[PDB]
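To start, the structure itself, in structure tokens.
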Amino acid sequence: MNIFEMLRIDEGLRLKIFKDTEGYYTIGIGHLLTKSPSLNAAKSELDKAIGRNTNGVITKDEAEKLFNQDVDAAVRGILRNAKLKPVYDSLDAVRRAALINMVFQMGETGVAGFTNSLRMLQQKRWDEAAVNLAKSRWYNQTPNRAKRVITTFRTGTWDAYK
């Protein structure tokens, strides 16, 4: 198990424009296109991201390319963020993947806002952190995925993904 397989499990794969859990136009492996209600706006973003006129449909290869870029972007977001980097640096490789997963789903700024959870993680108070992480819109809106990610933080194993 690794961060790419983990996020593939959590995000799936769809090759035509769809709406994510929040109603936002998305494609591929959880690639957010726009928060605009305009499908045309979403298609413009997609064409820009891929570099061709797609009319809302892409290939698996193209989806995996956006995914590589998005995982890269999540890691670089963590490393450039003054709140996330020390926590990332303090973690083991499995819990690092859990943090990348969160940033992939809700963005650098959103995760950096989890101040009390981040502190408990840096303190390696895993059960406490797990409890704190669940007191969130994140958990309430996507509880099964949040549960997997939280279990990964709690145990430092891949148990929730096998």
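Heads up, the Cβ atoms here are built off N, Cα and C, so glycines get one too.
If you check Swiss-Prot, you get these features:
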type	residues	note
ACT_SITE	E11	active site, proton donor/acceptor
ACT_SITE	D20	active site, proton donor/acceptor
BINDING	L32, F104, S117, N132	substrate binding site
MUTAGEN	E11 to A, F, H, M or N	Complete loss of enzymatic activity
MUTAGEN	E11 to N	Loss of 84% of enzymatic activity
MUTAGEN	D20 to E or Q	Loss of 99% of enzymatic activity
MUTAGEN	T26 to H	Facilitates transglycosylation more effectively than hydrolysis; covalently bound substrate
MUTAGEN	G30 to A	Almost complete loss of enzymatic activity
MUTAGEN	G30 to F	Almost complete loss of enzymatic activity. The enzyme is destabilized by 1.5 kcal/mol
MUTAGEN	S117 to V	50-fold decrease in enzymatic activity
MUTAGEN	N132 to I	5-fold decrease in enzymatic activity
Cα within 10 Å of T26 (mutagenesis position): which of the recorded positions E11, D20, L32, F104, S117, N132 qualify?
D20, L32
Cβ contacts of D20 (mutagenesis position) (under 8 Å, same chain, 6 or more positions away):
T26, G30, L32
Between C-alpha atoms, which of these recorded positions comes nearest to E11 (mutagenesis position): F104, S117, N132?
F104
Inter-residue Cα distance where the pair is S117 (mutagenesis position) and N132 (mutagenesis position), in Å:
6
Distance [Cα-Cα, Å, rounded] between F104 (substrate binding site) and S117 (mutagenesis position):
17
Please state how far apart, in Å and to a whole number, the two most distant Cα atoms are among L32, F104, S117, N132, the recorded substrate-binding residues.
27
Could you work out which of the mutagenesis positions (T26, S117, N132) has its C-beta surrounded by the smallest number of other C-beta atoms within 10 A?
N132
Can you tell me the three-state DSSP label for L32 (substrate binding site)?
strand
Which one of these recorded positions has the most other Cβ atoms within 10 Å of its own Cβ: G30, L32, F104?
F104
Note down the number of other Cβ atoms within 10 Å of the Cβ of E11 (mutagenesis position), including every protein chain shown.
20
Check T26 (mutagenesis position) against DSSP and tell me helix, strand or coil, would you?
strand
Per DSSP, three-state class assigned to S117 (mutagenesis position):
helix
